[PDB]
Amino acid sequence: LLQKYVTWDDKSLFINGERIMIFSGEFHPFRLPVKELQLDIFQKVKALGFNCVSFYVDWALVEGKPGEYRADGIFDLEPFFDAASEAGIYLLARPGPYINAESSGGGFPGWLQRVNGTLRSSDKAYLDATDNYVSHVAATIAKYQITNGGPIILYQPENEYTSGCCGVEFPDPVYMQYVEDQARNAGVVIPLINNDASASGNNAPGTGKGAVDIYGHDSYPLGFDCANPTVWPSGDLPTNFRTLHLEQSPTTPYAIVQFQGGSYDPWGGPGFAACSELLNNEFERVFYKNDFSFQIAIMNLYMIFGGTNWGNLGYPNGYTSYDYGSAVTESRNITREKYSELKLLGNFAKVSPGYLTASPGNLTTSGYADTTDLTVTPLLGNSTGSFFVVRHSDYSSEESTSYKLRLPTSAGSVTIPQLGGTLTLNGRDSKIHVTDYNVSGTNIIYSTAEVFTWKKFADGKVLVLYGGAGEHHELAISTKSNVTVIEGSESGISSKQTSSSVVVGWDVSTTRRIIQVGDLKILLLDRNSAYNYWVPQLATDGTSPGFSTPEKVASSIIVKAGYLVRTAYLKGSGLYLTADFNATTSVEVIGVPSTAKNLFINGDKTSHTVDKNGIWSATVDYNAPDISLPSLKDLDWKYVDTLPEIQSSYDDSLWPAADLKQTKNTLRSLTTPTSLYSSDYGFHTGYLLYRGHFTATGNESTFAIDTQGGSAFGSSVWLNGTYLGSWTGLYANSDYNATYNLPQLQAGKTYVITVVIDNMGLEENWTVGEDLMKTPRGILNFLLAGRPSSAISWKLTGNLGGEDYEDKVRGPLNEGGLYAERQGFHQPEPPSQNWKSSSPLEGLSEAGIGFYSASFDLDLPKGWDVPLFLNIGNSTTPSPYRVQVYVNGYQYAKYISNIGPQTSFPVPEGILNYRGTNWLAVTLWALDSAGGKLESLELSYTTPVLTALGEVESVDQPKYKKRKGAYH
Ligand SMILES: *[C@@H]1O[C@H](CO)[C@@H](O[C@@H]2O[C@H](CO)[C@@H](O[C@@H]3O[C@H](CO[C@H]4O[C@H](CO[C@H]5O[C@H](CO)[C@@H](O)[C@H](O)[C@@H]5O[C@H]5O[C@H](CO)[C@@H](O)[C@H](O)[C@@H]5O)[C@@H](O)[C@H](O[C@H]5O[C@H](CO)[C@@H](O)[C@H](O)[C@@H]5O)[C@@H]4O)[C@@H](O)[C@H](O[C@H]4O[C@H](CO)[C@@H](O)[C@H](O)[C@@H]4O[C@H]4O[C@H](CO)[C@@H](O)[C@H](O)[C@@H]4O[C@H]4O[C@H](CO)[C@@H](O)[C@H](O)[C@@H]4O)[C@@H]3O)[C@H](O)[C@H]2NC(C)=O)[C@H](O)[C@H]1NC(C)=O
Ligand SMILES: *[C@@H]1O[C@H](CO)[C@@H](O[C@@H]2O[C@H](CO)[C@@H](O[C@@H]3O[C@H](CO[C@H]4O[C@H](CO)[C@@H](O)[C@H](O[C@H]5O[C@H](CO)[C@@H](O)[C@H](O)[C@@H]5O)[C@@H]4O)[C@@H](O)[C@H](O[C@H]4O[C@H](CO)[C@@H](O)[C@H](O)[C@@H]4O[C@H]4O[C@H](CO)[C@@H](O)[C@H](O)[C@@H]4O[C@H]4O[C@H](CO)[C@@H](O)[C@H](O)[C@@H]4O)[C@@H]3O)[C@H](O)[C@H]2NC(C)=O)[C@H](O)[C@H]1NC(C)=O
Ligand SMILES: *[C@@H]1O[C@H](CO)[C@@H](O[C@@H]2O[C@H](CO)[C@@H](O[C@@H]3O[C@H](CO)[C@@H](O)[C@H](O[C@H]4O[C@H](CO)[C@@H](O)[C@H](O)[C@@H]4O[C@H]4O[C@H](CO)[C@@H](O)[C@H](O)[C@@H]4O[C@H]4O[C@H](CO)[C@@H](O)[C@H](O)[C@@H]4O)[C@@H]3O)[C@H](O)[C@H]2NC(C)=O)[C@H](O)[C@H]1NC(C)=O
Ligand SMILES: OC[C@H]1O[C@@H](OC[C@H]2O[C@@H](O)[C@H](O)[C@@H](O)[C@H]2O)[C@H](O)[C@@H](O)[C@H]1O
Ligand SMILES: *[C@@H]1O[C@H](CO)[C@@H](O)[C@H](O)[C@H]1NC(C)=O
Ligand SMILES: *[C@@H]1O[C@H](CO)[C@@H](O)[C@H](O)[C@H]1NC(C)=O
Ligand SMILES: *[C@@H]1O[C@H](CO)[C@@H](O)[C@H](O)[C@H]1NC(C)=O
Ligand SMILES: *[C@@H]1O[C@H](CO)[C@@H](O)[C@H](O)[C@H]1NC(C)=O
Ligand SMILES: *[C@@H]1O[C@H](CO)[C@@H](O)[C@H](O)[C@H]1NC(C)=O
Ligand SMILES: [Cl-]
């Protein structure tokens, strides 16, 4: 339409004139702000057989100050894009402005609470507020389009523009057209794709103004309830998705822009390990092959890698972790079985172009298989091949089911298995059987066992097939040649020859078999052996694999290894692999080019033997060195009181006054004399403090207050130095009405109520019209009994400078309003040399907030990827306390003792310096009159990985420097 690099028809996208199945994974650059680890994720995604990544940009992080767009350093998108290019990974860009994404404000900066107009509408006040952001971020995206040699192939304007309310004319075509035009005006020429929250047809081609180029929708069919991970409720497997696609957008490829790849988890919830159990390998093979049943051509898993809600970037209902139960864990490991299972399907689709050209039919409980207990959806191709997706009719069934099939082929319609026995489907599993499947000229008439991959080498073809344990399988090949078993035993290998074919039957075994039929070798594996196979692209012009183009796809090799294979390249007589290892691993290479004489692994020449079938074998030894980690409790901890506000000497005269008589928040009108909404004064993140001055009459009894900080928030209140009490918090409370009883006050004297409130982040804005992101934070109501409310004059603070935020390197959200934070003491090398010697393990003996500082050295060995975790103990029911931990200035843990569930906090290399000094800054807020302390505090590690990754550069860690604008 506007360029010729990326086109489409009713079946699929074309990239440079060639069909491709887009298999993508969601990865957010702002949730992993170390550029070398971004590359790691991209390489792990490519090893799945994927070819794309989808990403959000968080507006709140890059325009904290209205009018000042900053996407530099750790927020720089350019290294993220170059890393995609280096890995051979295309990109779907989704910069919002609204992104939801369990992020504070759903991506909107806190200053949108002052916008006089409906958010996500055509009100000019909202649209003008978006202009500066979109023109900058879309210009950067434009520069890296595929039209300009970049990796970016698709662009998503808005996010799930699907439901409206409250007087909004939904859907508004003027709005979506303006959003679309903003991108085009910034120079975006690539196709636009939307993500309708459900398959409702919004903004599809044919809808007139505001229509996108490719209609996409989203789907999370198993819900977000990770508490019952084995429960698959009745009817939750979609069946009508193709039907709705043809009704809603028959001219564009079938696209799910966010398909479930995990789940979010709230404060107090069951934990992300439970989420990984619900969205496990069984879920993937049943539900993802079900999407293939609808001939899905663009498929994106939200999330493929989740990362971390560091520096308060997350929304109020969620906590520090965003592991998401995804295929790649928060700490970047790929141990979960769901990673290996998904690799099998990604590789299937990477080499099966016949899938895109078949004619999908309707699902059947009869006609293909001999039992109504199975459902079979056919995708019928002519000479291009056919595909049959088999599953249990009741998709939740754990029953083992025997069956036979009738499949049409070029050689007649066959009743399979021909040579005796039956096929089996065990429990929550799904198969894609193939017919007339083309292996570069050799035609597989049929195979019941699923295809992992196939390649054409200089000296013959290889095909890799697998089945699950206990299964009997069958294939047939168009050939005059006979079948011979070249690896393994003939026992269990039955066969029959005809004039134009050979039929072969086999039982799945833990022992591999290789059979040979003319110039085709076929590997017959079990699913668990296949989990250890990889298909890196073989580079000849350099060391990078390049994008997944037909030519580079065809020039790939097959490697059996362990934990991970990243890349392969050929250079003279040298075949080079880059790979990672979590144990001593035997490596086999199939498809070694004839010009290759030596094997290098991670640059190191490695001995190899060649067996009778031309397969190179080698061994990679794993010997972790001593991983020495200091004891956190033995460090030289230094303490300073970070609530000096509750001493009578404190002088708040430099504090902003909360003296606005009219709020700019259109959602909730004032129920107090002045606005006590933090965002009216430019304070959107972290702990908020309010100070209320009054002159006592001496008749004061009680002080009531309604605090609001979002779900799981807490608040504490003092009268001068007297602790009045705390709201200790519940996930179910986003506000709370306390009543406090005051001591006997001295008539004519001045008092100050100090109030501390945990701001858990700003709310999302999912429903257009509702403006829920404007939900304020701070104090909503108060009553000083017997006195008019004008008796109290308030001041407040958030992070120092508010929207004129101090830390331009770490961004607008990282730090909140505590004294120690205002002064910048949470950064490396604070002025702690004259502080008191006290540990957070000793803690506090009265309600308050303390700040603890210490450094520690690491000297971890080069060439190892070692995930490190901070651990805060909770072996027994604790008293109510709140903890924030800054690692070299970066906040990487928020902890609520009484709500949970997170006790283990990963912190990535780059934020941590593995061969240098590191700084911990811990805040400890005790919401109890007897104080509080940490039970324990420990640095731990999980399995070290022998890695190919390059040196991880430390991000910028600005050290403490005295701040002019502070209040002291
Ligand atoms: C280095 O990197 C490696 C990756 O490259 C990494 O390896 C991976 O590790 C993870 C674990 O971290 C593996 O995932 C788990 O796998 C478990 C094992 O089952 C799988 O494998 C067996 C085959 O096992 C045999 O073969 C292997 C060799 O391949 C041997 O090592 C084994 O010892 C065993 O060998 C014997 O048998 C062989 C015969 O095959 C013999 O030849 C041999 O000589 C030996 O005698 C398969 O059979 C399994 O498939 C079956 O079950 C699955 C799912 O259950 C079905 O889908 C499938 O169709 C089959 O029926 C399977 O493939 C899994 O048990 C384990 O599953 C649990 O955890 C996940 C969450 O992590 C859940 O999704 C899942 O539901 C299970 O959760 C329950 O149980 C766990 C407890 O384990 C609880 O945590 C959880 O709360 C939940 O509890 C509930 O249900 C329970 C029911 O089980 C119940 O008991 C409870 O009470 C409760 O109600 C998980 O998937 C992964 O496979 C490895 N990947 C690879 C490629 O190897 C390695 O760890 C790294 N190393 C280090 C040090 O870091
Ligand atoms: C891949 O990435 C993943 C995400 O990054 C990562 O997963 C995370 O891994 C960390 C580190 O292991 C996990 O934190 C730990 O979790 C432990 C509690 O969970 C266990 O026990 C449950 C009991 O019902 C099991 O059900 C549960 O299994 C589940 O979770 C698995 C995740 O690994 C998942 O695979 C399974 O499928 C399953 O669903 C799990 O086994 C927790 O015990 C541990 O706490 C301690 O360890 C710390 C570090 O050593 C200590 O600092 C801390 O105090 C605890 O120590 C105590 O622990 C032991 C047992 O008591 C003792 O040996 C220790 O000495 C110590 O003992 C003290 O405390 C006792 C109190 O009970 C006391 O009685 C003792 O006398 C003594 O005082 C830690 O929090 C994290 O949960 C994982 N996150 C997620 C999202 O899954 C994974 O590791 C990565 N993998 C690789 C290879 O890199
Ligand atoms: C250290 O260890 C200690 C001691 O073991 C840990 O303390 C425990 O922490 C638990 C987790 O927070 C806590 O359980 C919670 O208690 C409250 C009751 O006061 C309860 O509300 C919680 O249950 C709901 O909330 C969680 C999410 O937090 C949901 O996952 C759960 O399914 C429940 O969901 C319902 O309520 C939500 C609240 O609004 C709803 O949004 C949700 O949809 C669902 O709605 C229903 O319930 C309402 C009630 O009927 C109803 O009106 C509504 O419409 C729906 O029916 C959860 O049980 C333990 O109490 C606590 N134990 C002790 C002894 O203190 C501590 O966490 C540990 N620390 C760390 C760091 O790990
Ligand atoms: O939780 C991860 C993402 O949730 C997405 O939104 C919700 C989801 O809910 C259901 O209505 C439906 O099954 C599905 O189609 C979706 O609309 C957001 O798009 C995303 O930003 C994350 O919040
Ligand atoms: C099989 O693939 C080759 C390309 O390697 C192609 O030339 C041939 O036409 C294909 N066969 C069919 C039936 O599509
Ligand atoms: C309470 O604190 C203020 C300073 O915040 C101080 O000037 C005032 O005298 C104190 N009132 C009493 C009764 O001690
Ligand atoms: C927004 O501006 C309109 C038009 O000038 C005005 O009528 C309305 O009262 C304003 N609302 C707020 C909250 O400032
Ligand atoms: C305040 O004044 C009332 C009389 O108006 C009296 O009954 C009450 O005891 C006084 N309260 C306190 C706390 O002194
Ligand atoms: C607190 O009281 C206010 C004022 O009536 C009310 O509107 C709000 O809903 C109450 N909050 C809770 C959590 O009960
Ligand atoms: Cl200050």
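Every residue number used here counts from 1 along the chain in the order it is shown.
Determined by X-ray crystallography, 2.3 Å, according to the entry header.
Using the three backbone atoms N, Cα and C, a Cβ is placed for every residue, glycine included.
The substrate binding site annotation in Swiss-Prot covers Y56, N100, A101, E102, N159, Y324 and is backed by experimental evidence. Sequence-distant neighbours of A101 (substrate binding site) (same chain, 6+ apart, CB under 8 A from its CB) are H28, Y56, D58, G107, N159. In the three-state DSSP scheme, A101 (substrate binding site) falls into the coil class.
If you look up Swiss-Prot, you'll see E160 marked as active site, proton donor. Around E160 (active site, proton donor), taking its Cβ as the centre, 20 other Cβ atoms fall within 10 Å, counting all chains.
If you take the C-beta of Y264 (mutagenesis position) and look for same-chain residues 6 or more apart in sequence within under 8 angstroms, you find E102, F224, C275, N317, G318, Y322, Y324. Listed in Swiss-Prot is the mutagenesis experiment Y264 to A (Swiss-Prot position 304), annotated as follows: Nearly complete loss of hydrolytic activity against lactose compared to wild-type due to decreased substrate affinity.
According to Swiss-Prot, the mutagenesis experiment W766 to S (Swiss-Prot position 806) carries this note: 90% loss of hydrolytic activity against lactose compared to wild-type. Taking the Cβ of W766 (mutagenesis position) as centre and 10 Å as the limit, one finds 17 other Cβ atoms among all the protein chains shown.
Least crowded of the binding-site residues (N100, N159), judged by neighbouring Cβ atoms within 10 Å of its own Cβ: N100. Largest Cα to Cα distance within the recorded substrate binders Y56, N100, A101, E102, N159, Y324: about 20 Å as a whole number. Cβ neighbour count for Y324 (substrate binding site): 27 (other Cβ atoms within 10 Å of its Cβ, all protein chains included). In the three-state DSSP assignment, the secondary structure recorded for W766 (mutagenesis position) is coil.
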